[PDB]
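Undergrad: If you scroll down you'll find the structure; I have some questions about it.
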Amino acid sequence: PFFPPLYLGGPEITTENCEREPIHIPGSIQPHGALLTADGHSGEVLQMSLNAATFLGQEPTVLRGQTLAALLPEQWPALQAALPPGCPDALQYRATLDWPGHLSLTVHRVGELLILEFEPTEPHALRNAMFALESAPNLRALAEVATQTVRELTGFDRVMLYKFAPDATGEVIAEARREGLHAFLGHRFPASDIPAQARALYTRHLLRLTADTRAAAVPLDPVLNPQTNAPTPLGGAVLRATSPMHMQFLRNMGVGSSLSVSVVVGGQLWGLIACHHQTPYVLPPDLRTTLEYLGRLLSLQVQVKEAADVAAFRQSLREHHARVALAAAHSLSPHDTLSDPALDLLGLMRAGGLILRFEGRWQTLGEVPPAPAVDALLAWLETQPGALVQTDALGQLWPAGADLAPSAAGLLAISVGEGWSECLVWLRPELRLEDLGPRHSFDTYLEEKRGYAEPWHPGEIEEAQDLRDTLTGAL
Amino acid sequence: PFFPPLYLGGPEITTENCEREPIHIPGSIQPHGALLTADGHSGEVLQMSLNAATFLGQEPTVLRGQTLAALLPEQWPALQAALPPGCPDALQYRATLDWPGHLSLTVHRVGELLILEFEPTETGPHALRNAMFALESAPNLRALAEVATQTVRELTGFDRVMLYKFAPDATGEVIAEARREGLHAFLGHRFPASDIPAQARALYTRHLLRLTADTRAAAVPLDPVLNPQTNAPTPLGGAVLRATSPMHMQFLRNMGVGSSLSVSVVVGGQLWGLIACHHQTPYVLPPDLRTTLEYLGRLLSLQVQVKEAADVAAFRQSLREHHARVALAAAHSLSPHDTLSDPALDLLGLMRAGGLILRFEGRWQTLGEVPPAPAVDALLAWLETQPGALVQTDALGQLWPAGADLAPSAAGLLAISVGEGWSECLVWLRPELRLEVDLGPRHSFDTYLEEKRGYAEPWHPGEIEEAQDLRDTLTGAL
Ligand SMILES: *C/C=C1/C(=C/c2[nH]c(/C=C3[NH+]=C(/C=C4\NC(=O)C(C=C)=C4C)C(C)=C\3CCC(=O)O)c(CCC(=O)O)c2C)NC(=O)[C@H]1C
Ligand SMILES: *C/C=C1/C(=C/c2[nH]c(/C=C3[NH+]=C(/C=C4\NC(=O)C(C=C)=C4C)C(C)=C\3CCC(=O)O)c(CCC(=O)O)c2C)NC(=O)[C@H]1C
């Protein structure tokens, strides 16, 4: 449930309440440009940023209450045609203006209200890059080209590709940075660090920046909309003031400027091309457009490459599965055959541990909890219904196995025969990796993942239940 | 199975054998630009188009056997780095050159051989950005397609821009059109599998752009025609400048099309369709502008998928409401026949059908346009022969030979048995397909309708699924 903004008696945005901050309505913009609001039908200017007077070369009451018909005689008709009444806030029209200098007009309609962003403005890298992304072999190499290309175009100090995991937590899957900067490659950060409110907004509008992290915001006058005495939804405005709670996060990293392009796959915020500069840095509108193209070109290509990887992954697993089933038919001893490192039942499910259980007894393979602990676990496994069991934290699902986290935090089991006398049981180790900020957010991520293992890829869980069925036939 | 090309004693490309034409190897290019081939490792120039001598300002033996290291001193290193050995033919590098004028260098590697396309180069500003957002904020596939054809026409200034959508059976349809005032409309017309051969489809899935800048211009062969590396024909498949098939050039000339262009719309490794473009006079799109089309080609390739799947979602959502409104009256049922014949329920409109046979309580009724009295008896007698609860077809005339005569009233079929066995059953029926307005457009439209003899509109899978849901619901109405 949202809070009111700071300008409507709303509360302090602390670190404990920040998931409720109304970030779509700061009623203020960044000072590198200027903002007007106007009535959708009449084109009557209603609101205005304080600096807008100066950005344009007209006096602060002369602009207010004026028509866009008069102000933008050439643009106003074509503008209005480009944005129908009732069309979505996602739809943006851009044109350039020739003024006393060159200005980049960016427009979008939030129903009744038109919003107008002004910024100052004036070869084949993108085309070559598009083809590079397409002819990349896998998601990792795709991500590398993405971060690399974005850095070559912008000249940012750091360009990460931040990938969201199923549990809303993030990971830097790729990085392209300046020589002599500390690497975030591989680091992971919690759900908390990018709130749901921001995620949801980043799914609608696929670009936002923070041109200077220490610059003061420029409020709107009036702050509230004369139409509806309601706060002006700047959610889909580039110039929107960035959250002060997040600006602080960036300042504590020594980030002078920020930028992030949303990578959206099938109406789902898959990730961000996240960018940092160590000094303030305003990307030109003409160049940001290039990023937005990549943002969508990547949004396609992620999906194509990622699904093609998952395909080739399970294809490895079918071959591995069928090589087990080969030796499982020609079986001298059920335990001997599966313990065999040539078969590698650990490597099929990529596991730190494994319990083979057959003929009224059990063996281990690899790193596994102590002798009595396994007996307790196998005793517990019989309690479960169905042929297949699964978890990313057996410590939770089974409280008495909290102590067994280090050797076996994550679990994937299957019963060979029905009932758990004869069964295979994969086990994975507890996960581990290498005040406000990323030092703390990395630590607090690992704190969120206490007694948590790497989760099981669905292809592994499916192939497990295939192997479950195959090994019943080995009897 | 491919034929050899015309330059290796290969046969005449007739209209009956053309699905075998080796269109990836014409060993010739269009004269609006020039082409070099070079060795991948050494950069040694191997092949050359005849006009290349003149396009560059160097003599026809001076260029041959020369290094690219010498010829393109600044580009050759960056070029070579951009295209690794063993990288795919899809990957293209572009740069501009400053020569005695401006040239547009386009490069791609086919394994051992580098291929280099030269075109002359040097409006508009935010048209693409605005257009990208327009495509995104379009409400449906139809409106998306309209913005696409419209935008492409605004950028290029083509005489006609169609969006040609492939159907499941490889046949095409012009789902949208943006054309010049005073030109004959192809909007709605459909064309067979034959008119875009499998060889071309497959090539158009790999490389997402090809043109025909002048339909009556002569091709410019390569010298040597065969590759000095492997005495093998030079695979120009992924070259813009590749000579268009003469069999297709004839198709365009018989439409009065002077220039052509088409961008592939690929969805999930599948050739979904083409943004097809025509100009009535010859017209060479600038490289810098074609790039813009290629962006749209991919921006659309995403957006098609998003809009098309979101339409299919909202479609089946209509069908759940319709289904549940039937199941409402099916529980509160005075008479099984009376309730379903009711036009308020509209069992025709659920499956969008020209006919319907209601069969219950040892007898049958019709609704809408349906074959004669004895014909239905023969059909229902036949329906009992089929296994499973559900039956389906786009041509019952084929599946059931004795119902060939029944095509006009009922060419397409979707049936379901209420109880198990076909005593009690619902049977939707669709009319034979038809539409309104010796090689070209108006033969290919006629020959399409000839391919669709005794064929109805096919059943959308959402309709077939909802049919089998309704099948289960109406068993519970007993
Ligand atoms: C209690 C709330 C917190 C909070 C709020 C917050 N964060 C954002 C937006 C972003 N946060 C990002 C997080 C990271 N950037 C990094 O570089 C790394 C690690 C290497 C992390 C984890 C990112 C990338 C964004 C997007 C914007 C950008 O690229 O700068 C918002 C929304 C901002 C806006 O647009 O108005 C908010 C409200 N962040 C916290 O850490 C806690 C305190
Ligand atoms: C027996 C073989 C035939 C044949 C060969 C052929 N066709 C193409 C490429 C295209 N054919 C297209 C068909 C149409 N264009 C239209 O405007 C309409 C109707 C309104 C149709 C049905 C199209 C669009 C293409 C793509 C290229 C373009 O836009 O011009 C090829 C491949 C050409 C190449 O790139 O080398 C071939 C071999 N076409 C026939 O009709 C029969 C005779």
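Numbers in chain A come straight from Swiss-Prot, and the residues shown are 7-106, 109-130, 137-448, 462-502, in order.
If you check the header, you will see the structure was determined by X-ray crystallography, 3.6 Å.
Using N, Cα and C of the backbone, Cβ positions are placed for all residues, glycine too.
Swiss-Prot feature annotations, pasted as is:
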- A:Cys24: tetrapyrrole binding site (BINDING)
- A:26-94: domain 'PAS' (DOMAIN)
- A:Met259 to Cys: Binds PCB (in vitro), but difference spectrum is altered (MUTAGEN)
- A:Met259 to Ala: Binds PCB (in vitro), but difference spectrum is altered (MUTAGEN)
- A:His260 to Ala: 100-fold reduction of chromophore-binding activity (MUTAGEN)
- A:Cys289 to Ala: Binds PCB (in vitro), but has aberrant spectral properties (MUTAGEN)
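Each of these features: where is it, how hidden is it, and who are its neighbours?
TA: Mapped onto three states, the DSSP output places A:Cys24 (tetrapyrrole binding site) in helix. Long-range Cβ neighbours of A:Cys24 (tetrapyrrole binding site) (same chain, at least 6 residues apart, Cβ-Cβ under 8 Å): A:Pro209, A:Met259.
Note on A:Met259 (mutagenesis position): other Cβ atoms within 10 Å of its Cβ, all shown chains, come to 17.
Taking Cβ-Cβ distances under 8 Å and a sequence gap of 6 or more within the same chain, the neighbours of A:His260 (mutagenesis position) are A:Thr224.
Secondary structure at A:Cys289 (mutagenesis position), taken from DSSP and collapsed to helix, strand or coil, is strand.
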Undergrad: Around A:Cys289 (mutagenesis position), which residues of its chain at least 6 apart sit with Cβ under 8 Å of its Cβ?
TA: A:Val164, A:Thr168, A:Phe170, A:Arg172, A:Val173, A:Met174, A:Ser272, A:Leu273, A:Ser274, A:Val275
Undergrad: Since the deposited structure skips 6 residues after A:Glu130 and picks up again at A:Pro137, how long is the Cα gap in Å?
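TA: Cα-Cα distance across the unmodelled segment: 15 Å.
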Undergrad: What does the Cα distance in Å come to between A:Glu448 and A:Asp462, when 13 residues between them are unmodelled?
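TA: The separation between A:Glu448 and A:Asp462 at their Cα atoms is 20 Å.
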Undergrad: Let me know the whole-Å distance spanning the Cα atoms of A:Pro106 and A:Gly109; 2 residues are not modelled in that stretch.
TA: 5
Undergrad: I want to verify one value. Collapsing DSSP to three states, which class is A:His260 (mutagenesis position)?
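TA: Where A:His260 (mutagenesis position) sits, the three-state DSSP reduction gives helix.
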